[PDB]
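**Student:** Right, I'll just put the structure down here and ask away after.
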Amino acid sequence: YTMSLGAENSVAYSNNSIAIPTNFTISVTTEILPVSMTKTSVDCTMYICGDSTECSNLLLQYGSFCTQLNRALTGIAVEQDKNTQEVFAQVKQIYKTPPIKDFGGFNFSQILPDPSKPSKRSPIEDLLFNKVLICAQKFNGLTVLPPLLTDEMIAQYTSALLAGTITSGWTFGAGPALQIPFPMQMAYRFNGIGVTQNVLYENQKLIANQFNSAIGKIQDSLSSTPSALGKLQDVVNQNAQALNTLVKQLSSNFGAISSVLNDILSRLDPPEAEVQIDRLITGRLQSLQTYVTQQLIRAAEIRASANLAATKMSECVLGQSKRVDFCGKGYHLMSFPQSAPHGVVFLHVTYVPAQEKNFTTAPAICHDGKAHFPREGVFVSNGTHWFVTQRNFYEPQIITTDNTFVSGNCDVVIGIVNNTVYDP
Amino acid sequence: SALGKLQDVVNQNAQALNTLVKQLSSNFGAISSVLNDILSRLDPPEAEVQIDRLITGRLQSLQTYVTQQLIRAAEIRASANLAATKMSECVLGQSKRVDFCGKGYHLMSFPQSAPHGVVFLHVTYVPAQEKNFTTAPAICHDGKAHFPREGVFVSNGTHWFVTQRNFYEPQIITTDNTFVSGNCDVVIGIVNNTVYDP
Amino acid sequence: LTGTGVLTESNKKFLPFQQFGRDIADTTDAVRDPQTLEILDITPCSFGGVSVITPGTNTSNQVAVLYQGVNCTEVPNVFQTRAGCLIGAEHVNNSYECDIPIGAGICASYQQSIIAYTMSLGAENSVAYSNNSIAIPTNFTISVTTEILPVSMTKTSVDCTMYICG
Ligand SMILES: *[C@@H]1O[C@H](CO)[C@@H](O[C@@H]2O[C@H](CO)[C@@H](O)[C@H](O)[C@H]2NC(C)=O)[C@H](O)[C@H]1NC(C)=O
Ligand SMILES: *[C@@H]1O[C@H](CO)[C@@H](O[C@@H]2O[C@H](CO)[C@@H](O)[C@H](O)[C@H]2NC(C)=O)[C@H](O)[C@H]1NC(C)=O
Ligand SMILES: *[C@@H]1O[C@H](CO)[C@@H](O[C@@H]2O[C@H](CO)[C@@H](O)[C@H](O)[C@H]2NC(C)=O)[C@H](O)[C@H]1NC(C)=O
Ligand SMILES: *[C@@H]1O[C@H](CO)[C@@H](O[C@@H]2O[C@H](CO)[C@@H](O)[C@H](O)[C@H]2NC(C)=O)[C@H](O)[C@H]1NC(C)=O
Ligand SMILES: *[C@@H]1O[C@H](CO)[C@@H](O[C@@H]2O[C@H](CO)[C@@H](O)[C@H](O)[C@H]2NC(C)=O)[C@H](O)[C@H]1NC(C)=O
Ligand SMILES: *[C@@H]1O[C@H](CO)[C@@H](O[C@@H]2O[C@H](CO)[C@@H](O)[C@H](O)[C@H]2NC(C)=O)[C@H](O)[C@H]1NC(C)=O
Ligand SMILES: *[C@@H]1O[C@H](CO)[C@@H](O[C@@H]2O[C@H](CO)[C@@H](O)[C@H](O)[C@H]2NC(C)=O)[C@H](O)[C@H]1NC(C)=O
Ligand SMILES: *[C@@H]1O[C@H](CO)[C@@H](O)[C@H](O)[C@H]1NC(C)=O
Ligand SMILES: *[C@@H]1O[C@H](CO)[C@@H](O)[C@H](O)[C@H]1NC(C)=O
Ligand SMILES: *[C@@H]1O[C@H](CO)[C@@H](O)[C@H](O)[C@H]1NC(C)=O
Ligand SMILES: *[C@@H]1O[C@H](CO)[C@@H](O)[C@H](O)[C@H]1NC(C)=O
Ligand SMILES: *[C@@H]1O[C@H](CO)[C@@H](O)[C@H](O)[C@H]1NC(C)=O
Ligand SMILES: *[C@@H]1O[C@H](CO)[C@@H](O)[C@H](O)[C@H]1NC(C)=O
Ligand SMILES: *[C@@H]1O[C@H](CO)[C@@H](O)[C@H](O)[C@H]1NC(C)=O
Ligand SMILES: *[C@@H]1O[C@H](CO)[C@@H](O)[C@H](O)[C@H]1NC(C)=O
């Protein structure tokens, strides 16, 4: 079929009608980013000329090719450790939550560690690790270096970042962590997105329930959907295929009488053996150069992803972002990092407008001949009475001189309406 | 070792050039690495074979060099794009992006020229001395719920004040720095106090 | 069939006609002995990278050696870690900040002799969280942080005919 680009929605635009949300939902969006790549390493002489003095001596006629290949792979491994360090080691101190997790109704048990098991990971992190040969590869001079930061250390970093975010808001990212009650921190985040504090406090129980439910939805989504962590699995698969391809190239003859170097040396004397070995060296060297080039390009892609993940860690977790769609879909409130195999998962908590209502609007109100404009919100009408309300949440208030300002007269503003401004 | 980021780039390019030049001393299976010696000693039927071996090895070395330079150049391009972004957002403005323009709350930045690079001196505001205070989300005065307009409500243990969030500066709580929404029965943690109306 | 390796008794169920075996890598990993019909597994002789851990020559000429992915019983202050067998570094129970990375959470430093330790991720700080307590700064400092970024690379050029066929 011809694909659809989405449902059509004609917006009911007019010069005097504004829609304003009367309710909202708390949404948690999952973003998965690769951070690191498996740190492979290949001994160029072992791969090309394993246990053979004659081949190694012939290989010396190609100069420094093996040295620069080993250097390139070493540089990749170092880069992977740097990528992990830049994404996760962004907190100076290891923060811990208090024993009594009273956060004003907000439940964080799904994202905080649960020490009942030997590895102090959270349940969501356990899901990520559970969702997402070595001898056969290793035997040809292809070793794998362990990451500098172990899974337990990544979990400890995410735990520290999360404890800081919950108990200190964004203050731990700019200097010394300052303790704050979590509803007050949420009040600051609501102010950040342009919603007043009383909206949060009056609806604190509803907001806490919506948050806890959304986290549960994330738990179920990860538990159910098999292809959710495809971004990390694809990286693992690409590296596994690259190693399998490199190893399989050793079975190629490349025009030689045999792919096995030992059989050539067992059967032939140097005047013929050198020709057969040169053919094997040329093919194996070309295969190794192809592998290294692919790893450098893939590593550059991983580096770009890791830089993005580090940027999101700084701007979405250690602060509150005003960049649209950078920290999830909606108005960003806060984010929580989670460790994942070779990567990071961000749970972005966003404010999303829900229920819709039409209202009549005007750019200004004409009271005594002076033009009154709203200081913080907009002027709305329900069809009979005029009120002033904050832009992102319908909360009508009587229009007074304390929430409006005066500039000019009624003859200049197009669309100004007549009404009464009260002066308590 | 402070300027290691720039020195590493200089070293990588120097090593790449030294490696490329050193590849000319390799025989690649030829009788000699020196093209002039082959042409001085051999006639075309044998010289072409020896030269083809040298061409294959030198061409492979040059292709390897160019590929490494393209990948390194892409990395430098990414760094330069980041530097240009920081120049625009940290020097020609004030950023609200956490840790983008230094560690702390960004105030301003100053660029400095460096060999093959740029150094930014980021001037940030960092909170220093700490003090504990008792807080409340709202104050109940006449049965109405008062919320702070710009700061938070704090107490030193006996008196309640309103202060800006990032610097302790207690002020008397008045109707000019608070707003009223709803009543005292909805806000969890509301405390009783007096709001003055000058 | 010739090669170098370690011969062990195999638990593979070879069929009566099979004379040797191969791994996932398509390399020989098992052989049937031509005199007694025993199945042997062939593993390569132990190998791995050798890395030298060192403080600079301005401070000391003492070094430590990491045998990457090798057991400490095969190589001949010997510390076996996940990264490999580290010889010459004294293992301590005191954690510190990472200086020279070894791998798998292990770092090394020169403090005199070279020591190895599990790296610290930072000092612990339990935040005094409660439902009615807020900390607010009463003073501040002005900090200048230095960030260094590469902008350009040396503009080299090579004449391909001059380089190859001067
Ligand atoms: C705002 O939306 C929430 C849901 O996002 C509403 O809460 C639901 O209210 C209905 C009442 O009809 C209950 O049956 C549901 O169980 C509630 N769900 C939750 C999660 O609380 C809330 O009532 C809405 N408020 C307004 C003023 O419209
Ligand atoms: C915080 O959330 C967890 C799970 O998200 C809650 O634990 C569940 O509690 C119910 C009790 O009604 C049990 O039936 C579930 O089996 C529990 N699940 C798990 C995974 O433990 C926990 O009770 C919540 N805490 C609070 C204070 O509400
Ligand atoms: C627009 O809002 C005003 C304010 O609530 C409404 O006026 C009230 O209407 C109810 C009817 O249910 C009366 O009981 C109140 O006494 C009215 N208050 C005042 C101050 O007049 C008005 O009805 C709304 N108009 C529409 C079309 O919804
Ligand atoms: C808002 O109110 C003013 C009066 O306060 C209206 O001005 C009147 O306009 C008509 C039409 O031109 C004149 O005949 C009247 O003489 C005007 N009144 C006065 C006192 O001069 C104005 O039209 C109103 N605007 C709207 C949109 O209703
Ligand atoms: C909280 O702040 C108030 C305001 O400064 C303090 O009240 C003052 O205390 C001093 C004692 O050194 C008296 O000399 C002043 O006359 C008091 N002023 C008023 C208006 O009462 C109060 O002592 C502080 N409380 C604590 C526990 O520090
Ligand atoms: C804040 O002040 C109100 C009174 O202004 C307190 O309400 C009293 O609560 C007790 C316990 O339920 C009742 O016995 C009194 O009759 C209430 N007073 C009135 C005038 O009705 C309220 O408890 C205070 N809150 C705090 C936290 O101190
Ligand atoms: C705020 O901090 C500054 C330093 O960051 C303080 O200035 C110092 O004050 C002490 C007084 O004991 C002097 O000995 C130092 O020489 C001062 N240093 C500088 C750089 O000025 C300042 O006093 C602090 N202010 C408050 C109110 O605590
Ligand atoms: C607003 O009015 C339009 C009619 O132009 C209607 O289509 C739309 O559904 C209305 N919105 C609400 C929330 O009632
Ligand atoms: C708004 O649009 C309507 C047409 O739907 C028009 O009649 C009216 O004059 C417009 N109002 C203003 C202030 O332009
Ligand atoms: C605040 O109180 C806690 C006690 O829970 C204490 O550990 C901390 O040092 C206090 N902070 C200051 C700045 O006095
Ligand atoms: C705040 O926490 C304490 C426990 O330390 C509790 O006694 C008190 O009732 C709580 N206050 C509110 C408003 O929940
Ligand atoms: C010689 O090889 C045959 C092969 O079947 C085997 O049966 C026999 O036992 C072998 N003899 C000795 C002395 O190894
Ligand atoms: C390095 O060694 C020189 C002596 O050759 C000495 O002057 C200098 O202070 C040393 N620097 C450090 C950092 O140890
Ligand atoms: C090294 O060999 C010993 C056997 O003596 C074994 O117990 C140990 O687990 C081995 N360690 C590793 C890392 O293979
Ligand atoms: C660390 O402490 C334990 C005691 O729990 C001890 O058995 C072990 O030998 C110590 N390790 C080192 C390297 O001193």
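Residue numbering in chain C adheres to Swiss-Prot, whereby the residues present occupy positions 546-621, 641-675, 690-744 in order.
Technique stated in the header: electron microscopy, 2.2 Å.
Just so you know, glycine gets a Cβ as well, placed from its N, Cα and C.
As annotated in Swiss-Prot:
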MUTAGEN   C:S673 to A  No effect on O-glycosylation by host GALNT1
VARIANT   C:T547 to K  In strain: Omicron/BA.1
VARIANT   C:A570 to D  In strain: Alpha/B.1.1.7
VARIANT   C:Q613 to H  In strain: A23.1
VARIANT   C:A653 to V  In strain: 19B/501Y
VARIANT   C:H655 to Y  In strain: Gamma/P.1, 19B/501T, 19B/501Y, Omicron/BA.1, Omicron/BA.2, Omicron/BA.2.12.1, Omicron/BA.2.75, Omicron/BA.4, Omicron/BA.5, Omicron/BQ.1.1, Omicron/XBB.1.5, Omicron/EG.5.1
VARIANT   C:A701 to V  In strain: Beta/B.1.351, Iota/B.1.526
VARIANT   C:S704 to L  In strain: Omicron/BA.2.12.1
VARIANT   C:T716 to I  In strain: Alpha/B.1.1.7
**Student:** Per residue, counting other C-beta atoms within 10 angstroms of the C-beta, which of the variant positions C:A570, C:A653, C:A701 reaches the highest number?
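**Tutor:** Checking each of C:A570, C:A653, C:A701, the winner is C:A653.
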**Student:** Reduced to three states, what secondary structure does DSSP give C:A570 (variant position)?
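**Tutor:** The residue in question, C:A570 (variant position), is coil (DSSP, three-state).
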**Student:** So if the criterion is CB under 8 Å to a CB of chain A, which of the variant positions C:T547, C:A653, C:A701, C:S704 qualify?
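**Tutor:** It is C:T547, C:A701, C:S704, listed by sequence.
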**Student:** Out of these recorded positions, C:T547, C:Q613, C:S673, C:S704, C:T716, which one has the fewest other C-beta atoms within 10 Å of its own C-beta?
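**Tutor:** Fewest other Cβ atoms within 10 Å, among the recorded positions C:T547, C:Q613, C:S673, C:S704, C:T716, is found for C:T547.
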**Student:** Between C:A570 (variant position) and C:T716 (variant position), what is the CA-CA distance rounded to a whole number of Å?
**Tutor:** 66
**Student:** Write down the Cα-Cα distance for C:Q613 (variant position) and C:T547 (variant position), rounded and given in Å.
**Tutor:** 27
**Student:** Looking at the recorded positions C:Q613, C:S673, C:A701, C:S704, C:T716, whose Cα is closest in space to that of C:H655 (variant position)?
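**Tutor:** So, spelling it out, the nearest of the recorded positions is C:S673.
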**Student:** Should any of the variant positions C:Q613, C:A653, C:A701, C:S704, C:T716 have a Cα within 10 Å of the Cα of C:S673 (mutagenesis position), which are they?
**Tutor:** C:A653
**Student:** Would you mind checking how many other C-beta atoms are within 10 angstroms of the C-beta on C:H655 (variant position)?
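**Tutor:** The answer is 16 other Cβ atoms.
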**Student:** Measuring Cα to Cα, how far is C:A653 (variant position) from C:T716 (variant position) in Å?
**Tutor:** 47
**Student:** Under 8 Å Cβ-Cβ to anything in chain B: which of these variant positions pass, C:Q613, C:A653, C:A701, C:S704, C:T716?
**Tutor:** C:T716
**Student:** State the Cα to Cα distance, in Å, between C:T716 (variant position) and C:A701 (variant position), rounded to an integer.
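**Tutor:** Pair distance, Cα basis, whole Å: 24 Å.
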**Student:** In Å, rounded, how far does the Cα of C:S704 (variant position) sit from the Cα of C:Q613 (variant position)?
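**Tutor:** Between the Cα atoms of C:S704 (variant position) and C:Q613 (variant position), the distance comes to 38 Å.
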**Student:** Cα of C:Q613 (variant position) to Cα of C:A701 (variant position): how many Å, rounded?
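**Tutor:** About 30 Å separates the two Cα atoms.
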**Student:** Secondary structure at C:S704 (variant position) (DSSP, helix/strand/coil)?
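**Tutor:** In three-state terms, C:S704 (variant position) counts as strand.
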